[PDB]
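Participant: A single structure is presented below for examination.
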Number of protein chains: 2
Amino acid sequence: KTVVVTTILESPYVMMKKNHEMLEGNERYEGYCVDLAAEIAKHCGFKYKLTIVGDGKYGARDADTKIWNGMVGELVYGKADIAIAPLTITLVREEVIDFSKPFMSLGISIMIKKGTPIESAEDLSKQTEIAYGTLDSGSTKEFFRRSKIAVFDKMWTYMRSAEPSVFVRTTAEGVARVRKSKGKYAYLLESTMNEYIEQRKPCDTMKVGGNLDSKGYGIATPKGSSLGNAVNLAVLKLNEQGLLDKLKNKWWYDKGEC
Amino acid sequence: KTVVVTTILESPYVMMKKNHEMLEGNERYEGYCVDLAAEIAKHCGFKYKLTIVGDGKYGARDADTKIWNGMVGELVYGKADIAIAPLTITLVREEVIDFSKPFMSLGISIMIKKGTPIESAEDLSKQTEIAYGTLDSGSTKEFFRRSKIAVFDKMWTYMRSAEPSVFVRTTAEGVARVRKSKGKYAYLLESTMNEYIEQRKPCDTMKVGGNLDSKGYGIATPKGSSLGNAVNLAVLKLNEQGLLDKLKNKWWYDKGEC
Ligand SMILES: N[C@@H](Cn1cc(Br)c(=O)[nH]c1=O)C(=O)O
Ligand SMILES: N[C@@H](Cn1cc(Br)c(=O)[nH]c1=O)C(=O)O
Ligand SMILES: [Zn+2]
Ligand SMILES: [Zn+2]
Ligand SMILES: [Zn+2]
C-alpha cells in the first residue's frame with residue numbers, strides 16, 4: 001500500500017512549486033523534506049503520497065478533550081503512516097508515537113530586526129520596550145510553558161499574559177512581525193529556521209546569542225508501525241553518507257539571497 | 001536485579017576521583033556520565049554498579065570473526081545491561097543494540113598544538129609535514145574509512161598507510177602526542193572532547209575549524225531489554241528539564257583551568 005506521508009508547509013522544508021497547478025501528486029511540492037521523503041522512501045523501498053496536514057499544526061494534546069492535533073494527531077489516529085517534517089522529538093510525543101534518531105540538530109534561538117539592542121534571552125527578560133513571542137502551538141511555546149529555569153519562566157509569564165498576543169499562527173507571520181516592528185518585536189524560534197531567514201531578502205533579520213536548548217527533529221511513525229526500524233536505519237545511513245548536510249546547504253546556503 | 005552499567009574511563013565522562021582509595025563501588029568515580037547514570041537510575045527506578053569495560057574500547061566488529069568488542073560487545077554478549085558513556089549512535093551499532101535519543105550532540109573536529117599552521121581538514125590533506133590521526137575502534141576512525149568526500153578520503157589514504165601508525169589506543173595518548181610533537185601532529189577527535197581539553201592546562205592545544213559532521217551520543221541497551229523504553233524517556237526528560245546542559249557546564253567550563 002502507498003504510504004501516506006503527513007507534512008507541513010514550512011519553508012524551506014515543504015513549499016508549493018511555482019507551477020504546482022500544472023503538476024500532480026508529489027510533484028506539486030519542493031523543499032528539504034520533499035527531497036528527504038523521496039530518499040527515505042527509496043531506502044526503505046516504499047511508494048508514498050505526500051499530504052499537507054489538515055489543521056496546519058505540528059502536534060499537541062488538548063487537556064480536557066485529550067485529543068491530539070497536527071501531524072502527531074494524524075499518526076495517532078491513523079490518518080497518516082509517517083510524518084516527514086521539522087517535527088521536534090519531545091517526551092510527550094515519544095509517549096504516543098515513535099521517532100527515528102534526529103535528522104537535524106537545533107535549539108530555540110532569538111531573531112531580531114538588525115539593530116535591535118538585544119543579545120540574549122536574559123536581555124529580553126530584563127526589559128519590556130521590545131515585545132517578543134513564539135510560534136503559537138509548537139514545542140517552542142511548550143518549552144517556555146514548562147520551563148523551571150528562572151529566565152525562561154520569567155519570559156513565559158510575560159508572553160502568556162501579553163496583550164495583544166505575542167504568539168503567531170505561522171513562522172512567516174512571526175518574521176513579518178519582526179520585519180515591521182521597527183525593532184520593537186523579537187521572535188523566539190528554532191535555530192535552523194532563524195539561520196534560513198537570515199539568508200533571505202530583505203536581509204534585515206539576524207540570529208543573536210546562543211541557543212536556549214538543544215534538541216532534534218525526527219521522522220515520526222505511529223507506535224507499532226512496520227516502518228519504524230527501517231526508517232531509523234535510513235536516517236542514520238543518510239546522515240553518515242553526508243546527504244543531510246548536502247540538503248541543508250542546498251535549501252539554506254546554495255539558495256541564499258544575502 | 002542490580003543493573004550492570006558498562007562505561008569507559010574518558011575525561012570528563014568517567015574519571016577516578018582524587019580521594020578514591022578511601023572509597024568503594026560507584027563512589028570511586030566522578031564525571032558527566034557518573035552523574036548521568038545516577039539520574040537515569042533514579043528516574044527509571046533501578047540500582048546499578050558501574051564497571052569499566054574490560055578491553056577499554058568503545059565498540060567495533062571484527063571483520064574476520066564477526067565478534068563485537070568494547071562496550072557494544074559487552075551488551076551484545078550480555079556481559080552488561082546498559083552502557084552509559086560517550087558512545088556514538090551509528091548505523092552498524094543500531095543494527096545490533098538499541099540507543100536512546102542523543103544525550104549530547106557533537107561532531108568530529110581537529111586538535112592542534114598552538115601555532116600549528118592548520119585551520120581545516122583541507123589544510124591537513126594539502127600537506128605532509130604535519131602528521132594526523134584518530135582514536136581506534138571508534139566512530140571517528142570509521143568515518144574517514146567510509147567517507148567518499150574528496151578531502152576526507154584523501155586524509156584516509158594517508159592515515160591508513162601512515163608509518164608509523166597515526167592511530168592511538170586512547171584519547172589521552174592522542175592528546176599527549178599532539179602536546180609533545182612540536183606541532184608536527186594534529187589530532188582528529190570528537191568536538192566535546194576537543195573543547196574540554198582546550199580548557200585544561202597546560203592550555204597548549206586548540207580546536208580549529210568547524211565540525212566535519214553531526215552525530216550524537218546515546219545510552220545503549222541490548223536488543224529486547226526491558227530497560228530500553230524507560231531509558232529513552234528518561235534521557236528526553238533530563239534534556240527537557242535542563243539537566244544535561246547543567247551537567248555539561250559543571251564538567252566543562254565550571255572546572256576549566258585556562
Ligand atoms: N518543530 C516544532 C514546531 N516549531 C517550528 C518552528 Br520553525 C518554531 O520556531 N517553533 C516550533 O515550535 C514542533 O515540532 O512543534
Ligand atoms: N564516541 C566514539 C569513540 N571516540 C571517542 C573520541 Br573522544 C574520539 O575522538 N573518537 C571516537 O571515535 C565511539 O562511540 O566509538
Ligand atoms: Zn539515497
Ligand atoms: Zn532527576
Ligand atoms: Zn581480527
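Numbers run from 1 along the shown chain.
Cβ coordinates come from backbone N, Cα and C, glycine included.
So Swiss-Prot says this about it:
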BINDING   A:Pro86, A:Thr88, A:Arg93, A:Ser139, A:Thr140, A:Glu190  L-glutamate binding site
MUTAGEN   A:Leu91 to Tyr (Swiss-Prot position 504)  Promotes dimerization. Strongly reduced desensitization
MUTAGEN   A:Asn239 to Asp (Swiss-Prot position 775)  Increases rate of desensitization
Participant: Select from A:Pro86, A:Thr88, A:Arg93, A:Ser139, A:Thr140, A:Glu190 the binding-site residues whose C-beta atom falls under 8 Å of at least one C-beta in chain B, and return them in sequence order or as 'none'.
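Facilitator: Nothing passes the 8 Å Cβ test.
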Participant: By CA-CA distance, flag whichever of A:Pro86, A:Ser139, A:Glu190 among the binding-site residues is nearest to A:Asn239 (mutagenesis position).
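Facilitator: With Cα distances computed to A:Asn239 (mutagenesis position), the winner among A:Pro86, A:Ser139, A:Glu190 is A:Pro86.
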Participant: Out of A:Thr88, A:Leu91, A:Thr140, which recorded positions lie by ligand 1, with a C-beta less than 6 Å from some atom of it?
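Facilitator: What lies within reach of ligand 1, judged by Cβ under 6 Å, is A:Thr88, A:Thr140.
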Participant: Let me know the DSSP-derived helix, strand or coil state of A:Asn239 (mutagenesis position), please.
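Facilitator: The three-state answer is helix.
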Participant: Tell me the Cβ neighbour count for A:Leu91 (mutagenesis position), meaning other Cβ atoms within 10 Å of its Cβ, over all protein chains shown.
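Facilitator: I get 18 for this one.
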Participant: Count the other Cβ atoms sitting within 10 Å of the Cβ of A:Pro86 (L-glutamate binding site), across every protein chain shown.
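Facilitator: So the Cβ neighbour count for A:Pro86 (L-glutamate binding site) comes to 22.
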Participant: Cβ within 8 angstroms of the Cβ centroid of A:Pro86, A:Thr88, A:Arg93, A:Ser139, A:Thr140, A:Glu190: which residues besides those meet this for the L-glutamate site?
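Facilitator: Sorted by sequence, the hits are A:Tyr58, A:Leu87, A:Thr90, A:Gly138, A:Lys215, A:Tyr217.
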Participant: How many Å lie between the Cα of A:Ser139 (L-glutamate binding site) and the Cα of A:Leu91 (mutagenesis position)?
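Facilitator: It is 11 Å, counting Cα to Cα.
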Participant: So if I draw a 10 Å sphere around the Cβ of A:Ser139 (L-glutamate binding site), how many other Cβ atoms end up inside it?
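Facilitator: Within a 10 Å radius of the Cβ of A:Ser139 (L-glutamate binding site) lie 24 other Cβ atoms.
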Participant: Helix, strand or coil at A:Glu190 (L-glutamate binding site), per DSSP?
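Facilitator: Where A:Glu190 (L-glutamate binding site) sits, the three-state DSSP reduction gives strand.
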Participant: Once the DSSP letters are reduced so that anything not helix or strand counts as coil, what is A:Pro86 (L-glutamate binding site)?
Facilitator: coil
Participant: Just to be sure I understand the packing, how many Cβ atoms besides its own are within 10 Å of the Cβ of A:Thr88 (L-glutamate binding site)?
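Facilitator: Around A:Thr88 (L-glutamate binding site), other Cβ atoms within 10 Å: 24.
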Participant: In whole Å, how far is A:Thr140 (L-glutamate binding site) from A:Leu91 (mutagenesis position) when you measure between their Cα atoms?
Facilitator: 14
Participant: Within 10 Å of the Cβ of A:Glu190 (L-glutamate binding site), how many other Cβ atoms can you find? Include all protein chains, please.
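Facilitator: Neighbour count, Cβ to Cβ under the 10 Å cut-off: 26.
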